[PDB]
Amino acid sequence: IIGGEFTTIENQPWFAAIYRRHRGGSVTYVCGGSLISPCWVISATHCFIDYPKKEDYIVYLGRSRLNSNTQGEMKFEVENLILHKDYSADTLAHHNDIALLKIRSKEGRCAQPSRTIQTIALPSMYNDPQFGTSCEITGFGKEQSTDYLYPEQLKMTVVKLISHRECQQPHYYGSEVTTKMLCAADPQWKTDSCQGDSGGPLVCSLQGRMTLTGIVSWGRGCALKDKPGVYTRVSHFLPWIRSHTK
Ligand SMILES: COc1ccc2ccc(C(=N)N)cc2c1OCCCBr
């Protein structure tokens, strides 16, 4: 997250922190995710496509810091790593950039909801917020495009949704951004999601309900003028989500 504010997990309780175990035992952060039901974390396929071994992943819930065992946090392994069959990556555009991670504790249990661990409601079909709606993003991603380290403390920011027509303008992304994708950015280009925020939530309050409207997917640079963050439009994927969680 470029700009925005440092936060804690109690303000983003659906936020999942996903890490990967390397040969030799080193653990590195991979991507964010969102808890949609006690057993299920939703994220982005691009986070995992090059390392598709479910055994390598560690998922935390109720975790506020990159290297601190937050009080009340729960640690999980991935019982099932479901990648979208039609995922593909172009120079910028990532297609069907959605993944499901079935989570299991060492005792074989799914998440236990608490003050710091909660699910995020899925959107309704054909009912996304209007362009200009303010939405929030969360993640452990870069604070600056030139950084190689990620922030130790969890961050959040607020961005505005951009219409498909504006996002398809030539100085924006042209025909590379599709109707299955949602653009969102700061009108002043000062705050944005960045590398490391992928898989994480784009949460919109719609009709008084906090909803998982999007999943951080792709973008040209970070907080760049005319280059919004591009998010997987969760409402398009409701049939795929329902079919793969059953
Ligand atoms: C590999 O890097 C990623 C991967 C996913 C992203 C997703 C979104 C955005 C954004 N500009 N909101 C940037 C992203 C991003 O950063 C591009 C610049 C890398 Br310093």
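Here Swiss-Prot sets the residue numbers for chain A, with the shown residues being 179-424 in order.
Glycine too: its Cβ is placed from the backbone N, Cα and C atoms.
The annotation active site, charge relay system is assigned in Swiss-Prot to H224 (among others). In the structure as shown, the Cβ atom of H224 (active site, charge relay system) sits within 10 Å of 22 other Cβ atoms.
Taken from Swiss-Prot, the feature active site, charge relay system applies to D275 (among others). According to DSSP, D275 (active site, charge relay system) sits in a coil region rather than a helix or strand. Cβ environment of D275 (active site, charge relay system): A222, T223, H224, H262, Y265, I393, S395, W396, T410 lie under 8 Å away, each six or more residues apart in the same chain.
For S323 (mutagenesis position), the number of other Cβ atoms no farther than 10 Å from its own Cβ, over all displayed protein chains, is 13. Annotation of the mutagenesis experiment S323 to E in Swiss-Prot: Abolishes phosphorylation, proadhesive function and ability to induce chemotactic response; when associated with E-158.
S376 (active site, charge relay system) falls within neither a helix nor a strand when secondary structure is assigned with DSSP, and so counts as coil. Long-range Cβ contacts of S376 (active site, charge relay system) within its own chain (separation 6+, distance under 8 Å): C209, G210, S221, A222, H224, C225, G319, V394, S395, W396. If you look up Swiss-Prot, you'll see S376 (among others) marked as active site, charge relay system.
DSSP assigns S323 (mutagenesis position) to coil in the three-state reduction, placing it in neither a helix nor a strand.
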